[PDB]
Amino acid sequence: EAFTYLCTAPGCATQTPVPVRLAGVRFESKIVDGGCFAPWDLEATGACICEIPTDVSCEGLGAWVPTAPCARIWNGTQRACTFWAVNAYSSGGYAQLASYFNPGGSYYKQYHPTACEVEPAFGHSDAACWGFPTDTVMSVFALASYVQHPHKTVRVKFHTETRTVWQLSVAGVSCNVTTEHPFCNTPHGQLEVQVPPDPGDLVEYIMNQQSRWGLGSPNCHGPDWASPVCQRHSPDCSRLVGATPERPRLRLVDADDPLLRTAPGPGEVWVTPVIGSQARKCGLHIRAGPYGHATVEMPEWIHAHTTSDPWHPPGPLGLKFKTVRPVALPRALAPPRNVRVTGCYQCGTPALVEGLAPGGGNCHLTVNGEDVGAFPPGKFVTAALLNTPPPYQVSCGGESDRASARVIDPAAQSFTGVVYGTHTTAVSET
Ligand SMILES: *[C@@H]1O[C@H](CO)[C@@H](O)[C@H](O)[C@H]1NC(C)=O
Ligand SMILES: *[C@@H]1O[C@H](CO)[C@H](O)[C@H](O)[C@H]1NC(C)=O
Ligand code: NA
């Protein structure tokens, strides 16, 4: 019997009693694909208008509201928009007098429909709108939503049941040691490798292709609080699920209002008319309180909060050299029969793998090359966490056979057991 320590850095090697070289460090895991993640980005636009527009929409307000921001914010999540009448028509017009601007603006909406809220704002300063010979007219439009920026969207895979893979070369023979499989064959004996514990769960941030690594769940209560994982979750990179901020709170705030001495809260948008340099024109100053009290800068966050490679303990590895040889057990090399795979892959819920193991010894069962355990001949049933999609090639170590599968992807699993969207009901007349 012999013992030596093997360091875990590139170039690390021992020579006695049998040479062992650290060839590399990799990792194995049970992947949980979360889909797409992005920060909650509160974006706002609008316009100060020296008119009472009759169509409160991006197209209807095209003469005042910036085109591209309006269209982008309108299509955003949890949209909020308000149209305020600061100074209405004194006479004439069409549903443009002050009387049409009752709280909630139902009278104006009757003739001028809009998806936006309509409110009176009489008493607010109309100083921004000037150059009217008679009848000063002014209105303010504000539009805000949570926009998903493609440059801030990251694909995230959670790595569970993580196993650091210490790739060794034992006298020229490849041996990959983990906490699950720490044994190696040596010329005339066995090597047992003492390994440090596994690092726990990992977070794989997929940049678009490059992978960046986080260590943990992540912890949304610590320095990684601003992680997109802690924010907007889209399992199929299309539909939103779970926790969502409320619709933004829009306020018309005059330039001299003492409220401006304080900062807006998260999800709050304050709009201030700016006096125009031109007659019958005005600008708009927008103050928005971002979700989580800060705006996430994606390349910068990833650079500081992730590593290029997954983390592993420093080692060293304990090399226990023994003269013992493992007992030769009979192995069945024929493929397994009537294999059925049911459930999901890369989801975190073990899939059901059932079939018939053939004769000749234990079947070292693989599902698309993934080890799912060894089974004695006859009927077998196992719950395995699968990382590969269907079709499933099943083997006992020799020839492979095609299994029957009813396996869904991680996005489909995220929508299984739920009915997505609006819940509609009707109350009939008596
Ligand atoms: C160890 O891992 C490498 C890379 O995946 C592979 O090429 C090699 O065959 C593995 N060795 C054994 C003994 O499984
Ligand atoms: C919707 O809800 C009302 C009560 O609020 C009735 O129960 C109606 O039958 C519901 N609709 C359906 C299809 O069940
Ligand atoms: Na007026």
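The residues of chain A that appear here are 584-791, 796-1017 by Swiss-Prot count, in order.
Technique stated in the header: X-ray crystallography, 2.0 Å.
In case you wondered, yes, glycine gets a Cβ from its N, Cα and C as well.
Here the residue is the original one, but Swiss-Prot notes a natural variant at this spot, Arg609 to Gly: In strain: Isolate HPV77 vaccine. As a published mutagenesis entry, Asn658 to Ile appears in Swiss-Prot alongside the note: Complete loss of infectivity. According to Swiss-Prot, the Ca(2+) binding site annotation covers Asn670, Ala671, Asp718, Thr719, on the basis of a large-scale study or a structure entry. Where Swiss-Prot documents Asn759 to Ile as a mutagenesis experiment, the accompanying text is: No effect on infectivity. Looking at Swiss-Prot, you'll find the mutagenesis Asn791 to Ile noted as follows: Complete loss of infectivity.
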Can you tell me which of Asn658, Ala671, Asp718, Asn759, our recorded positions, come within under 6 Å of ligand 1 at the Cβ? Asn759
For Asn670 (Ca(2+) binding site), just give me the three-state DSSP call. strand
Expressed in Å to no decimal places, the gap between the Cα atoms of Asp718 (Ca(2+) binding site) and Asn791 (mutagenesis position) is 55
Which recorded positions from the set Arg609, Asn658, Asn759, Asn791 come near ligand 3, judged by a Cβ under 6 Å from any of its atoms? none
Neighbour-count leader, CB within 10 A, recorded positions: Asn658, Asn670, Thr719, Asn759, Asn791: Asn670
When the recorded positions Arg609, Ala671, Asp718 are compared by other Cβ atoms within 10 Å, fewest goes to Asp718
Euclidean Cα distance (Å) for gap endpoints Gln796 and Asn791, 4 residues missing: 5
